[PDB]
Protein chains: 2
Amino acid sequence: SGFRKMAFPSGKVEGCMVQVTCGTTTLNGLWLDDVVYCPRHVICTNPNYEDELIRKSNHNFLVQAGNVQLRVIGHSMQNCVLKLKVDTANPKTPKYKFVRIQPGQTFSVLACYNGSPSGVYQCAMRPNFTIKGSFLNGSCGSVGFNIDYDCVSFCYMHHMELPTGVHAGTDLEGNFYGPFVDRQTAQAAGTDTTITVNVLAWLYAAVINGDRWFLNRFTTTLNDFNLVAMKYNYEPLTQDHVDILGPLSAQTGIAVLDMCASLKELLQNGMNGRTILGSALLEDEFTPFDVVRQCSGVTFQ
Amino acid sequence: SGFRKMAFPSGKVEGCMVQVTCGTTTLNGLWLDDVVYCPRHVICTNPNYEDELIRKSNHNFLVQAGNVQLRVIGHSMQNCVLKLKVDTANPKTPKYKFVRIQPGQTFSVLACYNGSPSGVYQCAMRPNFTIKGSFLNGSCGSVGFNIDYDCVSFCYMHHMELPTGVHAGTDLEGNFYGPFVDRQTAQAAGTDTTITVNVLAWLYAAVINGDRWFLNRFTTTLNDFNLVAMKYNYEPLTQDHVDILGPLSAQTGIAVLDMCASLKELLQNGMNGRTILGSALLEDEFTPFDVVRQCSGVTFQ
Ligand SMILES: *[C@H](O)[C@H](C[C@@H]1CCNC1=O)NC(=O)[C@H](CC1CCCCC1)NC(=O)[C@@H](NC(=O)OCc1ccccc1)[C@@H](C)OC(C)(C)C
Ligand SMILES: *[C@H](O)[C@H](C[C@@H]1CCNC1=O)NC(=O)[C@H](CC1CCCCC1)NC(=O)[C@@H](NC(=O)OCc1ccccc1)[C@@H](C)OC(C)(C)C
């Protein structure tokens, strides 16, 4: 038992991180087979990136993989990611996919500087398409990812920080999450909401782990629940969310809508000096899958 | 910016995990050079382990490293760890040390089942020598560790769960942290305390990240602070702790004892509907080193 904010093992991704240097800019790149993916704002001189990139030569891109300098033999831009063709395929290339995740989905971030991993932590895509990361200068190109059995599904690459201290980036095909653009003009996150289905998942994690104090006898209708959710800036719970919460409901014997009744009282009364799973806040960065994964011990080969 | 519960990159450790099977027991082992370390309670039949181990043959130990079965050519017991001599040195053996950490120190846990990594998370050694882990059956032998530049310092190997849902284990030389013994007789954690110096470190993390609302004009004496700390079940702050908090004090311009004044008011008034670094509780599982590492971007080769 116990319940932790758990990241995926990072080794498969560590084996792909490289340093990409162009001009006075150093950031991280992702080396899969013979391509290095990195944010396009690595390039030189309201930017027009097509113009900027046409002015570049391959030898402008210094790619360091450990103590090995990688030779760029071509380059292309796909949306906001640059793809550097290199003459060597990464022998550590895992089995991988590129996936564009939905808000509310979680992932592990391997924070990197100069191609070297610094730390790993779990993140959710917020409803406003930011992530509350931990990122300093030089962390651009760090990726977020999930693992399924043996496949690394990359879903995030870091581009920029917004004035509230949250972070914005793209999928690995270079499409920003949210309305953000890779130019240093004024942009702001947008008002966020709490990921309701994930809070319910974490309440089920709590029950699985022996916390039951927040339960009640009541029930609620989905309609009636969503009316309370909106008042507290929670995402509407859909029937799909209810269905996704099925396995957790079945394992605990607590109907989804009964858990919704508990959450409603938690929203209306607070927790009154008590904690759930070591938290004094309602936690929303565990998906139903995360809960089931951690509470049943799924591993990855 | 941003501040996350960040674990070390786990890949160097993932490359060492193996499955150890003996009788009807399967758990994890740590393969470094030609030795596999695992909890001694893996062996068969108030146990007397010397008697139990003398009755064993090498071929009773099934060691799986991926799809490769490792041959045990010898075995010995050191405290509560078993060491299985195998005929193959792990080629992925990182540079490593074994270290016995002090309560309050943090580490990353690579949770494993059947030799396969499941997840990574950050943990502290509690003052009562438990850890609040996330561990199911089969996770024994998962290790906790820190990384310094390129060296993996192993400090924890998982043995058992206690009735409160917390966890007890040993250093990699098999010495339990705390008074615990590896027998299924009644044992209990002991009353825990909050790791004061770490709370102060995390308040400095908060300031570094733009949270200043909890600061005040006041100061306090170490004596006067510790008198309030004890009332709230906090560890005494020592002058060594104050000195360790020097770099963070110097970077933020907030004298340690001034931060102690802030913590005292936080203890006395609560936070009153406000959060610090996304938490509604005073967080104590970041060491001063953790804060400086994350807020300045130290990486690991
Ligand atoms: C790449 O390593 C860094 C990572 C940043 C650095 C600090 N934390 C991070 O996550 N990325 C940047 O430094 C990028 C670089 C530009 C990205 C767009 C194309 C040109 C290069 N810049 C930012 O992340 C800045 N954010 C920003 O400009 O946002 C739009 C904006 C502009 C003006 C007002 C409001 C919003 C950051 C560094 O600037 C602030 C932290 C001041 C917001
Ligand atoms: C190894 O993979 C598991 C990991 C456990 C399983 C659940 N969570 C974990 O972290 N370890 C065990 O299952 C060990 C095995 C014994 C360890 C001592 C030597 C003999 C094998 N057992 C426990 O971890 C149990 N704890 C325990 O017995 O503690 C002492 C005790 C005994 C009686 C009353 C109170 C305390 C766990 C599995 O039992 C409880 C969860 C019921 C405490």
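Numbering, chain A: per Swiss-Prot, residues 3264-3308, 3314-3569 in sequence.
Cβ atoms here come from the backbone N, Cα and C positions, even for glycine.
Here Swiss-Prot flags A:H3304 as active site, for 3CL-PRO activity. Around A:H3304 (active site, for 3CL-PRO activity), the same-chain residues at least 6 positions away in sequence with a Cβ under 8 Å from its Cβ are A:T3288, A:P3315, A:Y3317, A:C3348, A:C3408, A:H3427, A:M3428, A:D3450.
The active site, nucleophile annotation in Swiss-Prot covers A:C3408. A:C3408 (active site, nucleophile) falls outside any helix or strand according to DSSP and counts as coil.
Annotation of the natural variant A:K3353 to R in Swiss-Prot: In strain: Beta/B.1.351; the original residue is retained in the structure shown. DSSP gives A:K3353 (variant position) a strand state.
On its own chain, A:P3395 (variant position) has A:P3371, A:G3372, A:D3460, A:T3461, A:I3463, A:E3503 as residues at least 6 apart in sequence with a Cβ closer than 8 Å to its own Cβ. Variant annotation in Swiss-Prot: A:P3395 to H, described as In strain: Omicron/BA.1, Omicron/BA.2, Omicron/BA.2.12.1, Omicron/BA.2.75, Omicron/BA.4, Omicron/BA.5, Omicron/BQ.1.1, Omicron/XBB.1.5, Omicron/EG.5.1; the structure shown retains the original residue.
Here the residue is the original one, but Swiss-Prot notes a natural variant at this spot, A:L3468 to V: In strain: Zeta/P.2. Around the Cβ of A:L3468 (variant position), 29 further Cβ atoms fall within 10 Å across all displayed protein chains.
Gap between A:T3308 and A:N3314: 5 residues not modelled, C-alpha separation 10 Å. Among the recorded positions A:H3304, A:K3353, A:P3395, A:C3408, the residues whose Cβ sits under 6 Å from any atom of ligand 1 are A:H3304, A:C3408. A:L3468 (variant position) and A:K3353 (variant position) are 45 Å apart (CA-CA, integer value). Other Cβ atoms within 10 Å of the Cβ of A:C3408 (active site, nucleophile) number 25 in total over all chains.
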